[PDB]
Amino acid sequence: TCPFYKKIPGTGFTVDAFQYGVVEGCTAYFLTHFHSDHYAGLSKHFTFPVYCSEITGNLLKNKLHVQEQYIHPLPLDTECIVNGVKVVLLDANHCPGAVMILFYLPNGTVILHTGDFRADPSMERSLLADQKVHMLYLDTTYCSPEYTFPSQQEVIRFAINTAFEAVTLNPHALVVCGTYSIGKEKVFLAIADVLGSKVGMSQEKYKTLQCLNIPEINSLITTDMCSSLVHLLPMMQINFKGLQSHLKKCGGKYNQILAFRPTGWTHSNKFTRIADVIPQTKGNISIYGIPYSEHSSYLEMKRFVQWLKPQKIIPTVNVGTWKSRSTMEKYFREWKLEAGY
Ligand code: NI
């Protein structure tokens, strides 16, 4: 049944709650972003109002074939009325089109639902600064102190320099980047840019990218694999067998693959710096796992919450075990005591 942490008290609203059938008493279904665990259950047969960003609305229409009359896109950073309740969508710094939602309840309570986010100090100067938030529904994916990772910028720098060195040493090397959802486009776009290539990909992936309002996108991507030296493949094919196979498909145009797997966290982060990352190599194939995250680190999450000073926190991730729930509640209390709210 719909869990309580997907329901917004005092409204008829749910968030990211499309796989429970008809939720009893729900007048509007919000969708924070186009990732499968969140949209699971939507299709062309859905007949309730869906509220989301413009980009998420492009993907609903084009990829899932939801009918237009049920898609209600909202502009960001703008006070809007939905079924008699004031709401605002804010940028979540996750994947393209991903938002956080502020709800202003009739009784005067103010609720922020983060959806999926990567907390950033720039959020401290949005419309959030302007009033108090009583309740926070929080993306707790990496709510534990072992979870450190570099900035997105440092990671991209590493990848650009690595790729550029490799292809300049060997002009017959191919670069491959794995993907399995939207997000992390910067990785393959930045590499293609330094190499003066377009990124080549399947027709399904090209369609998905054309929904995302990325400026100058027609200049950066293509379905002609033959004219590109940066290829995108399913994350599943980023392994020695899948890459050898793919190399055979290119008709002796290339004699070496350099491949990137943008993972979330991996335990080499506990010890190793970005400068120090090394690939796994077999023959003429090398695979780099790079820690490019679109979720808050533990420290970024802590800073956001200590800034916001919420009266009550409701976690939306890692809620399935008592040991996780208990550990999270302990961190929330430390943070509260340290900051004095
Ligand atoms: Ni997500």
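Residue numbering for chain A follows Swiss-Prot; the residues present correspond to positions 700-1040, in that order.
Yeah, the Cβs are placed from backbone N, Cα and C, and that goes for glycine too.
Taken verbatim from Swiss-Prot:
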type	residues	note
MUTAGEN	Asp838 to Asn	Impaired nuclear focus formation, reduced interaction with PIAS and increased sensitivity to cisplatin
MUTAGEN	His994 to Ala	Impaired nuclear focus formation, reduced interaction with PIAS and increased sensitivity to cisplatin
Rounded to the nearest Å - Cα separation of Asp838 (mutagenesis position) and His994 (mutagenesis position): 8
Spatial neighbours, same chain, of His994 (mutagenesis position) - Cβ under 8 Å, 6+ residues apart: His793, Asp815, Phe816, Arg817, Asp838, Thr840, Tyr841, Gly963
Cβ neighbours of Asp838 (mutagenesis position) where a neighbour is any other Cβ within 10 Å: 23
